[PDB]
Amino acid sequence: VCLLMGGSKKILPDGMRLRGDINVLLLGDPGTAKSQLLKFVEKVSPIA
Amino acid sequence: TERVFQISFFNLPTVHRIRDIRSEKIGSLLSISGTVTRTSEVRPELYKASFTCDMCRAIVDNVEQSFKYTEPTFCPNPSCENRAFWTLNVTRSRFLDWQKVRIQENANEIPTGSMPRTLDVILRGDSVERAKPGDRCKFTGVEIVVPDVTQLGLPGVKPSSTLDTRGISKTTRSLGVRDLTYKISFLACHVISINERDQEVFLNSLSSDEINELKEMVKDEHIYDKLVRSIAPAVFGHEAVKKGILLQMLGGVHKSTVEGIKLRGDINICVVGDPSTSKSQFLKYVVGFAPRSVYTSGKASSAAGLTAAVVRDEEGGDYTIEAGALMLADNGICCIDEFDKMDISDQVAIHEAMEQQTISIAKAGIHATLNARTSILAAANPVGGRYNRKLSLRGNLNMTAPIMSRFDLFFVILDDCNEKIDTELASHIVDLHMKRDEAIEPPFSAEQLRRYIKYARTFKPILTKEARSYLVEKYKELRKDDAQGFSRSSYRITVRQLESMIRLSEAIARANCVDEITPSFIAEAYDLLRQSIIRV
Amino acid sequence: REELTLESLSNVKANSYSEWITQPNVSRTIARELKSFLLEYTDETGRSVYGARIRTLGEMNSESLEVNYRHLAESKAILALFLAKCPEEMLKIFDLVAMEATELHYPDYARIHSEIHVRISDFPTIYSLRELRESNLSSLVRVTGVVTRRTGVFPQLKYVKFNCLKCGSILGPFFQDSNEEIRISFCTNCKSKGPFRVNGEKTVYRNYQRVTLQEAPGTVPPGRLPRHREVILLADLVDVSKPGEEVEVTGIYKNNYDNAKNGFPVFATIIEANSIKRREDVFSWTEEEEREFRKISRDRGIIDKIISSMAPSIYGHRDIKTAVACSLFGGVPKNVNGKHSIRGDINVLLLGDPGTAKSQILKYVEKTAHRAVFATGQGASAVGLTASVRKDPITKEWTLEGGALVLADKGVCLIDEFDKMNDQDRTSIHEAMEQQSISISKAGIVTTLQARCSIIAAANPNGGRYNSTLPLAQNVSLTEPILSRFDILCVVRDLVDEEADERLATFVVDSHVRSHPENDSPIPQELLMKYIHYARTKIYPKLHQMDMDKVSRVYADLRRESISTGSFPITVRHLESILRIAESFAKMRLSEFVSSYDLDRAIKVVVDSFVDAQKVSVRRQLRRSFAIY
Ligand SMILES: Nc1ncnc2c1ncn2[C@@H]1O[C@H](COP(=O)(O)OP(=O)(O)OP(O)(O)=S)[C@@H](O)[C@H]1O
Ligand SMILES: Nc1ncnc2c1ncn2[C@@H]1O[C@H](COP(=O)(O)OP(=O)(O)OP(O)(O)=S)[C@@H](O)[C@H]1O
Ligand SMILES: Nc1ncnc2c1ncn2[C@@H]1O[C@H](COP(=O)(O)OP(=O)(O)OP(O)(O)=S)[C@@H](O)[C@H]1O
Ligand SMILES: Nc1ncnc2c1ncn2[C@@H]1O[C@H](COP(=O)(O)OP(=O)(O)OP(O)(O)=S)[C@@H](O)[C@H]1O
Ligand SMILES: [Mg+2]
Ligand SMILES: [Mg+2]
Ligand SMILES: [Mg+2]
Ligand SMILES: [Zn+2]
Ligand SMILES: [Zn+2]
């Protein structure tokens, strides 16, 4: 949910862009639904 | 209408090479020889054209087309007085059969450092399809010239023709300039080479004295042993390899199932071993004795040279299939020396022909399925340049497993520092150098041995009922011998060995010239196969 | 004089048969006499075969009349000889004759089809493509061969209406044929001879196709290369002979007229096909056949009958055949709410030593499966396993080739040599097994093709022989991610038993004996193939909560004996493979719900596959842990 929302981007006066998107890693045992939650995120995101 | 007659001269006093062809002999009868590489499909050639005039819609026939498209000059009706406007109507025309053969120089006729020359021979009439790729044929006919526009840009003063502009009565741009550049071609009226599956038709057309000697050879008791001793007389002491070569040159029978598995009866042999063990002297012997045999090397071959290629002679010209080594050796033997040196892709290409005995080329708009019914006699060297006795046959050979499976026999030849054997090999090598053919003493000459093999290839061996059970028992014995625990066979046994045994038994039955496979033949095949496996 | 009879037809007053037939005095005689031949000829039993053929033609709105050559030859020998002599002037009179005969029975038929095409069949003289010479030109030949290429379907001018650019006038229909294009120089309204353009909108067209017919490689004499010809299919035969099909083409052998490349006036030849037929739909069923399927399904032990039916020249390998049947019938895909997706395909791996018949169980699946695509890790590259946008170098146009997994979108993909594959093929197969789709962004094309295929793979162990002491993961080149996607793993090793080896050799020598060139309870193949197609198309089984309890417990047991061993993880993927194989077991019985016995069989298959993929030390789960199942 947080990754789909993501944080707010900042464009500093320096041109220093601060990122708002969230990156989430799932290290896990095989058969733990990691791919199925990736496929669902692909389906539910507007662009994915 | 009228029968066209073909006068076919032959038996000329002399035979010319491709490089002996010179421009003095244009339009003259003469004989050449060459190895056929490519043959055209028979095509219709306009011989007596019929023409319709646009003014007078009459029909002028029997317009002889000598060598090129030629419209008539005078109309049949006197009123028209037209000469330049005509139409060819194809149904009302007459045609001949035309095939264009391509012939290369024979391997023994190429000069030092030069490359083989190629010539386009034109077969016409009843001589079409009398030459097929791979065969060395001699042609009798006319040395002709055909237009060759590719001579543009060549050095020298190329000839040209201009219309004579005198006696023409100008009034005060009519060029008519043509290029007289030609190339030498050949028009053959006679082809002779320099379907046998039925036995009786083969024996019927064969000289009586040869029947005398063939039936004497069949009447002989140790005919198998004499045949083996007559295989590769120059090589000394490798008798298992000679047995295998003889059986390969005889072959089994091709059997097709109900659904079309199409079991193949061609014995494939691989010869591996230590350096200088005569492995390439057996491949040398096979090519030059076995009919339709093609010899090639691992590093001098490509996937498009072994199997058929899609080539183009002229830019802006169409594409053609020139026949590969696996097709020039069709119904024969392909002797591939240094199989290990050959690239992986070429090995996969040869695998495509070992599985289905067919090659599929789908390149450039040609989607042809060619058949390559060939036995592959391969010579290979183990990795590291020397056989490892304490390593498996697979570990010794870089040859891929899909290729290795289709080889029925693996003859591993190892040399040893045996006092007597070395003294006797060396006597043979030096006597083979001192004398030329007196040092070779085979029980049968190549002529009658080839005749016997040609006769024995016509049989369909059948195995009797006890042969089936003993084949089962021998397969069981091979399986029991394998995976024993201490035998450590070089390559392990499966149902491919059982099929190898059946076809080897059929080859042995052909060697003995009997239509029934005696169980002793299965025993001999079992021994020959079993002795091939080397314990680690 | 101006009208002849059948007896007087033989005497030819012209130089050749073409002028004889073109002569109106002979043309009307031939037309009348063929009109008589269509009407009178009847079979020995009494059936007027051409009567029934006309009724069938009228009742199916077809424009092809299947005229035989026995009947013409026996009834009117001189006309059959004329047809075999000049089949261009004939089949033009007789097409009109057939049109008249079908208009008599079916009046007002010209409004439907302009003309009836006649398909001469059972021609006696069968030629070979290498035997065709100039003497066969302009005549009717009957060759046989395999189709190797087809060039689309193109319209060809048949009834040309030409627009006058001076008036704007549309000149009437002018019949154009396969000889050459026609042209008009005379107007009517303004009598202009200037530019006259074909009007595409008002012109009538016919289908046209070129098929390359190449000699069957088996029939070619040794040392000779197969010969090919170009067969022209016109307006009714288009798209009936796929490449690789062995057909018998009856047609007219003629010259393609268009000489200086050869130095000789040499013409190419074509065969304008009259009738094309396969010499020897398949998966379609009738109502009677559907009833037969539904009745044979009700018999008990049908699953074992189907299992034994598969691969009837492959000895033993009964677990392999069970897995092959399960994959052939397959499960059923499921979407919860468009949010969770589960594949309904059973991927089966065959890990075996050399000479274990793995390739033969792949060719049999290609035999029996509808929409089955065969590919290899290395070798004959009929299909590439990878979707690519490739520019064809001869036709100048790009093509988006879906991979072997795309071509068999709803069927089976059979991969041989799955142990050895390129990284590209490995990635393609892995991502089409994970997502059931093929994503491609090449040459401006960005699309996700569908690859909802069931994968049957054949592999060789890593080294040459299976090692029971080592686990399956390190006995073969491919690694954890790809092996997990395989629902069933059939591990077969080359055993060392006296009895098995004896009986396999008895089977092979019997097959060799049967196959000699001299005379020296399984469901039938075609019935089974139609049965499998019907079951896949019509049967979508389900389960019910009544069978939840046992399955859950089994899953738990599988887990606990697996971590105690610790060698192989059995995850939720194994429960979902049990479910899929249960759906397949119900499918082969034509059932709509999954019975508990189907669940038991699926559990048995899954546990057997998982157990046989373990080590000998880990194999205890078979003897005393999972012996209950
Ligand atoms: N907690 C769970 N709830 C529901 N289904 C699950 C659960 N865990 C696994 N599955 C199912 O298990 C099957 C395989 O799980 P995957 O999503 O492929 O696991 P994974 O951990 O991503 O595997 P890898 O690491 O990619 S090999 C899917 O069909 C999931 O629906
Ligand atoms: N387009 C093609 N499709 C299939 N096979 C072909 C094709 N072109 C050539 N071949 C093969 O090549 C053989 C040679 O026949 P042709 O191609 O007609 O003759 P060719 O050697 O190209 O001679 P010319 O110079 O064209 S008369 C054929 O019999 C086929 O086996
Ligand atoms: N048993 C033998 N009989 C006759 N000549 C032999 C024999 N063994 C070796 N030779 C001779 O030794 C040489 C062997 O050369 P090859 O026949 O090319 O050997 P090879 O086994 O192919 O060697 P590699 O594998 O290419 S290093 C030739 O001079 C042979 O005539
Ligand atoms: N159980 C069996 N029943 C019948 N024939 C068999 C059996 N096992 C092996 N064979 C035969 O053994 C040979 C093996 O050929 P394939 O079926 O291609 O084997 P394979 O397992 O694909 O071999 P690799 O691994 O590709 S070298 C064929 O001639 C089969 O007919
Ligand atoms: Mg995953
Ligand atoms: Mg050598
Ligand atoms: Mg295989
Ligand atoms: Zn004229
Ligand atoms: Zn006009």
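Sequence positions for chain B are given in Swiss-Prot numbering; the residues included correspond to 259-430, 441-462, 497-838, in order.
Every residue gets a Cβ built from N, Cα and C, even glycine.
In sequence order, B:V537, B:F538, B:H540, B:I715 are the residues near B:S580 (ATP binding site), counting only same-chain partners six or more apart with C-beta under 8 A. Classification of B:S580 (ATP binding site) by DSSP places it in coil, neither helical nor stranded. If you look up Swiss-Prot, you'll see B:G575, B:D576, B:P577, B:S578, B:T579, B:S580, B:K581, B:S582 marked as ATP binding site.
The domain 'MCM' annotation in Swiss-Prot covers B:525-732.
Every protein chain considered, the tally of other Cβ atoms within 10 Å of the Cβ of B:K581 (mutagenesis position) stands at 25. Under its mutagenesis entries, Swiss-Prot includes B:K581 to A with the note: Loss of MCM2-7 complex helicase activity.
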Which residue among the binding-site residues B:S578, B:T579 has the fewest other Cβ atoms within 10 Å of its Cβ, if you could check? B:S578
Out of these binding-site residues, B:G575, B:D576, B:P577, B:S582, which one has the fewest other C-beta atoms within 10 Å of its own C-beta? B:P577
Around the ATP site (B:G575, B:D576, B:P577, B:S578, B:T579, B:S580, B:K581, B:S582), what further same-chain residues have their C-beta within 8 angstroms of the site's C-beta centre? B:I715, B:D717
Taking only the CA atoms, the spacing between B:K581 (mutagenesis position) and B:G575 (ATP binding site), expressed in whole angstrom, is 8
